[PDB]
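Below you'll find the structure, written out as structure tokens, and then a few comments.
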Amino acid sequence: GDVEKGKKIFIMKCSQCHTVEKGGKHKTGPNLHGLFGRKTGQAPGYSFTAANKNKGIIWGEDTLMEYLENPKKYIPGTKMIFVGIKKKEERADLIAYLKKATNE
Ligand code: MH0
């Protein structure tokens, strides 16, 4: 579960829709800008589906694991078009990379 292993998850499955670039840009999906320590569904340019706001718990290390197991069930109302990440090891490298890049 680290950054260098973890970018090889996001760049493969995710970067086709998302970015993690400082100063922000827009794609099929949001820029992840300061994702950790918050709920989303509200930002000046991002997260237009809002079950992301109403889920009662933040993005963190054991909430992204269970979201990424099956997205449309953990957030029952999202534009996240992705079925689920079968491995927990890959989810753990992915979350590690995002904690380095979203806080940067
Ligand atoms: C484009 C079809 C698409 C792919 C592929 C994709 C992969 C991954 N996502 Fe997505 N994603 C959305 C929301 C999230 C989300 C919350 C972001 C926020 O609220 O700012 C997270 C943490 C996340 N996605 C993570 C991953 C990830 C890792 C991968 C690869 C496994 C939304 C919903 C936001 C909105 O309402 O606009 C969209 C549109 C979305 C698209 C895609 N994600």
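We number chain A the way Swiss-Prot does; in order, the residues shown are 2-105.
The backbone N, Cα and C atoms fix where each Cβ goes, and this holds for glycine too.
If you look up Swiss-Prot, you'll see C15, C18, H19, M81 marked as heme c binding site. Around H19 (heme c binding site), taking its Cβ as the centre, 16 other Cβ atoms fall within 10 Å, counting all chains. Classification of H19 (heme c binding site) by DSSP places it in coil, neither helical nor stranded.
Around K6 (mutagenesis position), the C-beta neighbours below 8 angstroms that are at least 6 residues distant in the chain are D94, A97, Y98. In the three-state DSSP scheme, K6 (mutagenesis position) falls into the helix class. Under mutagenesis, Swiss-Prot gives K6 to A, D or R with this note: No effect on covalent heme attachment.
One entry in Swiss-Prot concerns the mutagenesis experiment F11 to Y. Its note says: No effect on covalent heme attachment. Close to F11 (mutagenesis position) in the fold, though at least 6 residues off in sequence, lie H19, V21, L95, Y98, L99, each with a CB less than 8 Å from its CB. Following the DSSP three-state reduction, the secondary structure of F11 (mutagenesis position) is helix.
In Swiss-Prot, a published mutagenesis experiment is listed as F11 to A, annotated Decreased covalent heme attachment.
Of all Cβ atoms in the shown protein chains, 20 besides its own fall within 10 Å of the Cβ of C15 (mutagenesis position). Here Swiss-Prot notes a mutagenesis experiment, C15 to S, with the remark: Decreased covalent heme attachment.
Record note (Swiss-Prot) on the mutagenesis of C18 to A: Decreased covalent heme attachment.
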Residue pair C15 (mutagenesis position), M81 (heme c binding site) - Cα distance, angstrom, rounded: 10
Cβ under 6 Å from ligand 1: qualifying recorded positions of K6, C18, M81: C18, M81
Cβ atoms near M81 (heme c binding site) (within 10 Å, other residues, all chains): 15
